[PDB]
Structures are given as C-alpha cells and as structure tokens.
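Enquirer: First the structure, which I've put down as structure tokens, then a few questions once you've had a look.
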Amino acid sequence: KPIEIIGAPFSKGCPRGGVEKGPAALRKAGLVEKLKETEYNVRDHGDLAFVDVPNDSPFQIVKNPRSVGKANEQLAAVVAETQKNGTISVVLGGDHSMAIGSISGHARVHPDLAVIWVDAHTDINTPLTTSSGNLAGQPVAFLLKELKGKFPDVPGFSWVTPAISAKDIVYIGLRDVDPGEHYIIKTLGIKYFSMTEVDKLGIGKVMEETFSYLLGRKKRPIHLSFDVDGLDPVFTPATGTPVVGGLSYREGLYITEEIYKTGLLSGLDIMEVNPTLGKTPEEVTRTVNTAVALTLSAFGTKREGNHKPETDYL
Amino acid sequence: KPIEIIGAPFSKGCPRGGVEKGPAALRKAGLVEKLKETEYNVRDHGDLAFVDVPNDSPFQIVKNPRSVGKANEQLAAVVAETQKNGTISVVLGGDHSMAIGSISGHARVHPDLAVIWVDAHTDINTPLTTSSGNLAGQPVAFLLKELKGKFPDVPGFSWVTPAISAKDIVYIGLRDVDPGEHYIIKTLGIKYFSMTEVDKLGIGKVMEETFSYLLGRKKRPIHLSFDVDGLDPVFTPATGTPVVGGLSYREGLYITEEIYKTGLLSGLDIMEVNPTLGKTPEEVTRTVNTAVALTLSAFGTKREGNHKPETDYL
Amino acid sequence: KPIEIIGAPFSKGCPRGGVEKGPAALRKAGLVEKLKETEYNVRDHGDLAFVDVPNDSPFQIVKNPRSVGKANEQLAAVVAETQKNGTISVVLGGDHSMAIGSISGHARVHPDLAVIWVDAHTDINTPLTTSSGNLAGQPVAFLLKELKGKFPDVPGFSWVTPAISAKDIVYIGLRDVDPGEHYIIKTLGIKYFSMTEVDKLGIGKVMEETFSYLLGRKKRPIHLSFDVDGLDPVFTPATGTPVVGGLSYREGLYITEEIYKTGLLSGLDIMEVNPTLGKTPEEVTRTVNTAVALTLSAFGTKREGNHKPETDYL
Ligand SMILES: NC(=[NH2+])NCCC[C@H](N)C(=O)O
Ligand SMILES: NC(=[NH2+])NCCC[C@H](N)C(=O)O
Ligand SMILES: NC(=[NH2+])NCCC[C@H](N)C(=O)O
Ligand SMILES: [F-]
Ligand SMILES: [F-]
Ligand SMILES: [F-]
Ligand SMILES: [F-]
Ligand SMILES: [F-]
Ligand SMILES: [F-]
Ligand SMILES: [Mn+2]
Ligand SMILES: [Mn+2]
Ligand SMILES: [Mn+2]
Ligand SMILES: [Mn+2]
Ligand SMILES: [Mn+2]
Ligand SMILES: [Mn+2]
C-alpha cells in the first residue's frame, strides 16, 4: 500500500504560534526514513505553502477565519487527490483546524469513512459557543452534518460540506470539554470514551467497543485524527493545551496498533506537536519521538517485534 | 443539594507541622469559588479555631491526646450540625485524625453511613500498637465498634462513641500497613482493596465491588474520607507520609466520579495536604490542584464534560 | 525455606561497564538485611570472583566470548550447588548474560523448571543474528533446546547444555525485539506477553495466563529472571538499554507477589541494575530501591501488609 506525507505548517487555529514548526521536527526526527522501513511505500509531498489572507478581520469572535478557511480548502484538495490515487494520506501539521481540510478531502474520495478522534478535547465548539475565536477548537463543528446551519457561515469556509454525521465519529481520551461542547456531544448522541470510560473499561475493551460501533454493520475506511494532547503531558508536553490525566504512552500505541490490524486505515493526522513549548529540549524531543512512534505504529510497527516475510533469519 | 465547607487546620495528629495550612492552600486555590459553579449550593463555615490544651502530656505513647480529642469533639459537633440541616459536609483539614470528629459527627445524624477510606494506610493503629504516638494514624481505631475496649481509654476521647463497625468501611489504595494494623484488619474481616487488588481488578471493577459490598443490601449515606496519600507522590507529593506505587491521578478521579453517581455522597474529607512539604512550589501546587479536582469531581464534575440543564447552546 | 544471595558482578555481556557495581548498590541498599526480616532464612554467598580470560578475541561478532563463557560456567556451578541443598538461589548481577549460568545451574537440579522472563527484550539473538557481539542480548539462545546447532559453537560455552525448550519459557514486558529475535520467537511458538498484551489483558489476567500455560499440566519450579529494564525508565532509569512504555512499578510488584503465592519460586535473577547510568543520584537510588522491592516481594512481602504468625498484636 502507498503512503503520502503531507505537511500542514499552519498555526492560525490557535493564538500560540509554533505548531507550524511541527512538520519539521517530525521529519527532522527521521519520520519519512523510518516509515520507509515499513511494509509501505512512502512518498513525501512536502509542506504545503499557505498564502496568508491580508486584512483577515475576525468573524465575530472567530480569529483568522479566511486564513484558516483558505489553508484548509487547499489541504482538502491535496488530500482528496492522493486519496484519488488510492494512497494513504498522512498529514503532519500544526493546529487541529487542519482536520477540517484533511477529512473534508478524505471524504470526497471516501464518504463512508469513519473517524476516530484521539484528543483531550472534543474541538466541537461552534463559532457561537467559543470562548475564544480559536478555530483549532472547532474542526468537528465544521465537519458535522447535524451541526450545519446551527451556526453562522464563516468567511472562507463556504467550500466546506459536512463530511460525516454524529454516528460516524468516536472520541477517545476526552477530559477537557466545555459546557457547550458537552451539551452538543450529548445532544447529538456522539459516541465517546472519556478518560473515565478508559479507566473503567481499559484501553483494551475501549478499542473493542469503538470498532464494533463504527465497523459493526459495514467495514469502511478509517480516518484517525490524532491530537498528541490526547496523551498525558508527561509523554507529549510540547503542545498548546496540555491537560493532566491523559492517555499513557502505552495506550496511545495500543490505539494505533489496533487500528493498524483492522486493515482499514485510510487517513491519519498527527497534530498539535509544538516544538516551541517544551520547557526543555528533552520535552520537545520526548513529544516528537512518541508522535513518530504513533505514526510508525499506525502503519504496522509492533511492540512485540516485526520481521520481513520470506526471510529465513536462521 | 447544599454543601458546607469546614476547615480543620489541625496538625497535632502528626509530629510534622504544616497540614494546618492545608485549608488555606485549598481555599486559596479557588475551591469555594469553583465549587459554586456546580449544581450545588456552597456555604463556607470558615476554619475552626481549635483551643490548645496546655500541659497536654502524652498518654503513654499517644501524643497530644487531649489536644486532638478536644479538636475532634468540636469538629464532631460542627459536622453533626450541618448534617442536621441535611446539607453535605466537606472537611478540608490537616492530619487525618480529624476523621474521628468528621465521622463521629456525621454518624450522629446518619448512623447507617458507609465509609470509603481512600488512603495509602489503614490508620487503624490502636494506642497500644502504635510505634509512634501519632493519632493521625489511629482514627479508625477510635471509630470502630469492634475495637472498643481493646485499648485503654485516652484523655480527651471519652465523648467518642464507635460510629461504625468492621462491615461498614472499605479501604482503597492500601500499600503501607503495619504488622498490627494488618493483624487487625484481617482479624476483623474488614473489606479492603490494596494496591495489589486494584492492579488485579483495575479501579473499574474495584469501585464496582465496593458499592456492591456497602450498598448491596441497603442504600445508605456515604462518607468518603480521602487521604491525598492514597495517590502516588507524583500526583500529591506535598504530604507527610508519601509512599510509592499509589493510585494514579486518573484512578483518584474515577473513584470520585463514581461515588458522585451513587447520589449517596453525604460527607467528604480531604486530608493530609501539607503545603510545607513540597520540594518545589510546583509540587505544592500540584498537590493542591488534584486535591481540588477530587473535591469538584465528588460533587458532579465530569471528565467527559458538564453542561447546564435547559440551556440550548445552539 | 532457605535463601542464598549470589552476586554476579559481570559486565562483559554489554560494552557498557557498570552493571558489575550492581550487587554492591543492592547490598548497600539493605537487601540482605531487609530480606532477613522475611519468613525466610538468608545466607549471603558473597560476590563471585570472575577470572578474566586474557587475549579474549571476539568470536566473529560475539564479544568477550571466553570471558562470558567462563564466568557463567562458574555461576552454573555455584547455583547448581545451592539448588542441590534445596535452598532458593538469588543472583544479583550485572548484565543478563549471567542468566545462562543461573538457569543452566538451576536446571541441573530442577530440569522441569519453568522460566518467566521479565524483560523489555527477548535477549534471544543467536551469535549469527546479533547486530552487536553483546552476549547480554543472547542468553536465551544459549538456553534453548530448539536453538542448539542453529548457530556455531562459541569458545567457552561448550559446557552449556540447552536447559529448557520453547514451551518452558514465558516473556513478559517485551517491547524492543529485533527482526531476527522476533522471527525466532514466532518460529518456535514461544509464549509471550508484549506490552501490547499487557495493555489488552491487564497484568492481572496476564499473570493468570502465564501460570495456566506453565503450571497447567504439572506444578514445577519457577525461575524468575528479572531484567530491571522490564519496567519503564521512570522506575528503573539506571540501566544499559532503557525503553519507553514499559511495565509500571505496580505491575512489576504484582508480577512478583503472584509468583510468590504459587509457592513455586525456586530461582530468581535481578539483572541490569547499573548504578553508573543514573543521570542523577535520585535515578540510581530509584532503580536500586524498586529492584530491592521486587526481590522482597518475590519472597513474600505484600503491599496489603505482612504480620508474624502466632503474634497477638492486641
Ligand atoms: N486546539 C485545541 N485542541 N484546543 C482545544 C479546544 C477546547 C478549548 N477548551 C476551547 O474552549 O476551545
Ligand atoms: N497520618 C497517617 N496517614 N499516617 C499513616 C499511619 C501508618 C504509619 N505507618 C504508622 O505506623 O502509624
Ligand atoms: N542486555 C540486554 N537486555 N540487551 C537487549 C538485547 C536486544 C538488543 N536490541 C539487541 O539487538 O541485542
Ligand atoms: F488541537
Ligand atoms: F483538542
Ligand atoms: F493521614
Ligand atoms: F493514612
Ligand atoms: F539484559
Ligand atoms: F533484555
Ligand atoms: Mn487537544
Ligand atoms: Mn485537537
Ligand atoms: Mn496516609
Ligand atoms: Mn490517612
Ligand atoms: Mn533488557
Ligand atoms: Mn535482559
């Protein structure tokens, strides 16, 4: 199978700059080279060059609307293209708002795709419920069908068409949800596994249930959108919105090795890796490293070991 | 439902001073304000003023008997009063010896109360089994019916009447028990989940079993006495007797969100938070913060999120 | 029952020196004294004096073959002797290559022994599959029956006779396996619980399965070979090959308390504790301490507490 790396050095989704340097740190860590050592075919599409939209006034509270909107539209295009060539797309980016384009793109080629959202937050704040204008915290609100019309159209996001419905997404790791975000996920009956459920069930059963929920009836493509802050700050400190009591390094990898086994991984996002937020070079390294392991894992790397077929090592 | 904060700045239960500053740190952390944002009605009773008993000679080994005794009698009174007004009592204190008064008080109004003791220690040392005279490690010995008469009456504790029996308490997190304390809990058939059981069952099944044990036949009130040292020093370092291999930040909260769901929380204690023991301001902050989260959790705060009823966020 | 401490200050299995200082650190931590406080009879055999084999040229890639070979032959002898006196042997060593002699020795007296290998690595690299010549990573290749003849005889290891077969060993904690090592463990159908299985099952069920696998039909002696790097660097940082996402302090102890309950512990190894690798005195202390706890645990120490029989503490 084919893999296509696509860097999304974008940070306008969050007021904190830095996440744009994420792709670099990741490539710099040996991601592309390491990936190539897998049973996969790796191609690097390079980092997308996003044109800034001058005098990008804020829509009500929403910040950098047109700039985010345009960057995503370009991402959706790119991804939609690789998806058209049946290759698996990997978006290494900055803030999570790029999930808009990554999925909206993926959807154009695979409308029946399921989404497993690993994050500490729901990121489903509609532009009317946000306490800030940060779009990085609103991706899902833009991807949901059940949310269309519930909030005023935003400048730059007219190209977007709700790609999936409430019954096609599953959150994992939630532990920092707003009153509105919470109201919404409950009101729409969106399946989710907060840290409380993971504690109760254990990541083992957790993954078991998410697969039976999403792949119970039909077997469709999987879009894993991984926000590195789905794990505990002790594993991925270098991020804009760290939250205590998260997923462990182990559960993170367990999540990715399962999705690998389903043979249905179609698209992956590795977001929020900000190298400029590590209190120490060890923390940045630490973040980049596990974020790479998550990617490698998704694509076949196993903790029990891996070996090439037809090779008699004895 | 009503909540009544009651500070117990007492430290005579342990030779280390500092736990008296605990209430401050907690209030100072925004506890009262944050609590008020819950579906509850919060009232702050302020910190109790404990009169020191001069020439408080030690009873055999027991230290500051009369001083502890009197402080508790005053606490039992206070608590017994709020309990009389059907409000939920919250004791923010110093050393755990105040559990004597918090429960003995709670009991006067709710004799059928169950007790979930989250701690790294059993704290059931009778004045005859203690290696030290520290009462902070003897609360339960004073609250048990099966332990009455087994040890010599102590000066200042004549007002106390065993509030509950061996079949009404459940320990969670035990991992540092003395030969005597152990002999006792085994001899009296006191249900408990040491860290070994939590490892085996997983906090999920652990909470499951404690509720079926305590609420199996009848549904009675719950008195959660939480020793912040039920968790690992990595989460609550600022405490007098830290012990490695404890409950995780996650398990602590899982414990409190369940007890919240039972709708039976009647009384809560948040003890052993000592701000003077943090090797660094981060450690003290760290302790105070999770101790607050435990409290907020107990009273409804959910990691999956919370939202107000009748509010259409869309 | 009798316990016999045997120090194996050997480091030629790994290019990094330091693990030879391990026995010291452990004794220096109070191991022997603390052990004596158990229901066991402790005897210290002292640290073995290993004669260096001059001009010990490398066999192909294998480094210090003759030196390792000779040291092990001496260890096998020693252990085989205490085993003959029905006492339980405890090898406190340096690199894991000493597992060769510890088990080969144990085997001579108990050929039906089962082996529970707690380590982050399989250490089953045959001299033909190693990327380095480090024997510390090849112990099992020398102990397996199914591996005999699969690799060229090594200078100094002619005295060795495969002590156990693929169906007599169980790995726990694996998370850093080589292509060849992996090919081998899969090709030989060797039961193992990688960190992925532990995540899935939970150390509780994990221990459950390993006992039914190894003790299902017959009840034989247990040789627990514990490589401190089976746990996460956060617990045992001071080691030559640390790997993230390992066993927790808790799971390590849970592993040992179960093996204790089986009443079948016959032989134990506590390897890879390198005091010269702790970035800070706290890290070295931290490693030594949990390594001691693992040992004490193996021999009866319980987290729920322990008390002497026939002693009425009241
Ligand atoms: N980029 C992110 N993942 N941000 C998290 C979004 C949730 C945040 N608490 C908000 O109110 O918007
Ligand atoms: N205040 C406390 N929680 N202390 C713990 C009590 C147990 C202590 N090891 C003792 O011997 O008394
Ligand atoms: N002494 C050890 N435990 N070393 C681990 C052995 C595995 C190592 N990666 C190798 O290739 O040999
Ligand atoms: F994000
Ligand atoms: F998020
Ligand atoms: F306490
Ligand atoms: F305690
Ligand atoms: F090793
Ligand atoms: F190893
Ligand atoms: Mn997030
Ligand atoms: Mn996110
Ligand atoms: Mn305690
Ligand atoms: Mn206590
Ligand atoms: Mn190892
Ligand atoms: Mn090893």
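What you see of chain C is 6-319, where the numbers are those given in Swiss-Prot.
The header says X-ray crystallography, 2.4 Å.
Heads up, the Cβ atoms here are built off N, Cα and C, so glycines get one too.
What Swiss-Prot records for this protein is below:
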- C:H101, C:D124, C:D128, C:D232: Mn(2+) 1 binding site (BINDING)
- C:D124, C:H126, C:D232, C:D234: Mn(2+) 2 binding site (BINDING)
- C:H126, C:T127, C:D128, C:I129, C:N130, C:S137, C:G138, C:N139, C:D183, C:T246, C:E277: substrate binding site (BINDING)
- C:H101 to E: Reduced catalytic activity. No effect on manganese binding (MUTAGEN)
- C:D128 to E or N: Reduced manganese binding and strongly reduced catalytic activity (MUTAGEN)
- C:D232 to A: Loss of one manganese ion and strongly reduced catalytic activity (MUTAGEN)
- C:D232 to C: Reduced manganese binding and strongly reduced catalytic activity (MUTAGEN)
- C:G235 to A: 56% of wild-type activity (MUTAGEN)
- C:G235 to R: Loss of manganese-binding and activity (MUTAGEN)
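What's the neighbourhood like for each of these?
Expert: Of all the Cβ atoms in the protein chains shown, 29 others lie within 10 Å of the Cβ of C:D124 (Mn(2+) 1 binding site).
The DSSP secondary structure for C:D234 (Mn(2+) 2 binding site) is helix.
Counting only same-chain residues six or more apart in sequence, the Cβ atoms lying under 8 angstroms from the Cβ of C:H126 (Mn(2+) 2 binding site) belong to C:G142, C:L179, C:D181, C:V182, C:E186, C:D232, C:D234, C:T246, C:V248.
Taking Cβ-Cβ distances under 8 Å and a sequence gap of 6 or more within the same chain, the neighbours of C:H101 (mutagenesis position) are C:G18, C:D124, C:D128, C:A141, C:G142, C:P144, C:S230, C:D232, C:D274, C:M276, C:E277.
In the three-state DSSP scheme, C:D128 (mutagenesis position) is classed as coil.
Other C-beta atoms found within 10 angstroms of the C-beta of C:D232 (mutagenesis position) number 26, with every protein chain shown included.
Proximity of C:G235 (mutagenesis position) to non-local residues of its own chain (separation of 6 or more, Cβ distance below 8 Å) is seen for C:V123, C:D124, C:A125, C:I177, C:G178, C:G251, C:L252, C:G257, given in sequence order.
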Enquirer: Taking 8 Å from the centroid of the Cβ atoms of C:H101, C:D124, C:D128, C:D232 as the cut-off, which other residues in that chain fall inside it around the Mn(2+) 1 site?
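Expert: After dropping the recorded site residues, what remains is C:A104, C:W122, C:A125, C:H126, C:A141, C:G142, C:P144, C:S230, C:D234, C:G235, C:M276, C:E277.
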Enquirer: Other than its own, how many Cβ atoms are within 10 Å of the Cβ belonging to C:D234 (Mn(2+) 2 binding site)?
Expert: 31
Enquirer: Checking interface proximity: list the recorded positions among C:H101, C:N130, C:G138, C:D183, C:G235, C:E277 whose CB sits under 8 Å from a chain A CB, in sequence order.
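Expert: So the ones by chain A are C:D183.
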Enquirer: Same-chain residues six or more away whose CB lies under 8 A from the CB of C:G138 (substrate binding site)?
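Expert: Listed in sequence order: C:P63, C:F64, C:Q65, C:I66, C:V67, C:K68, C:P132.
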Enquirer: Just checking: which of the binding-site residues C:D124, C:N130, C:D234 have a C-beta under 6 Å from ligand 14?
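Expert: Close enough to ligand 14 are C:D124, C:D234.
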Enquirer: May I have the list of same-chain residues other than C:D124, C:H126, C:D232, C:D234 whose Cβ is within 8 Å of the Cβ centroid of the recorded Mn(2+) 2 site, in sequence order?
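Expert: After dropping the recorded site residues, what remains is C:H101, C:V123, C:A125, C:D128, C:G178, C:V233, C:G235, C:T246, C:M276, C:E277.
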Enquirer: Near ligand 8, which of the binding-site residues C:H126, C:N130, C:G138 have CB less than 6 Å from any of its atoms?
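Expert: None, as no Cβ falls under 6 Å.
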Enquirer: Please give the substrate site's span as the largest CA-CA distance among C:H126, C:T127, C:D128, C:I129, C:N130, C:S137, C:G138, C:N139, C:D183, C:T246, C:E277, to the nearest whole angstrom.
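Expert: Between the outermost Cα atoms of C:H126, C:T127, C:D128, C:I129, C:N130, C:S137, C:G138, C:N139, C:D183, C:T246, C:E277, the distance is 19 Å.
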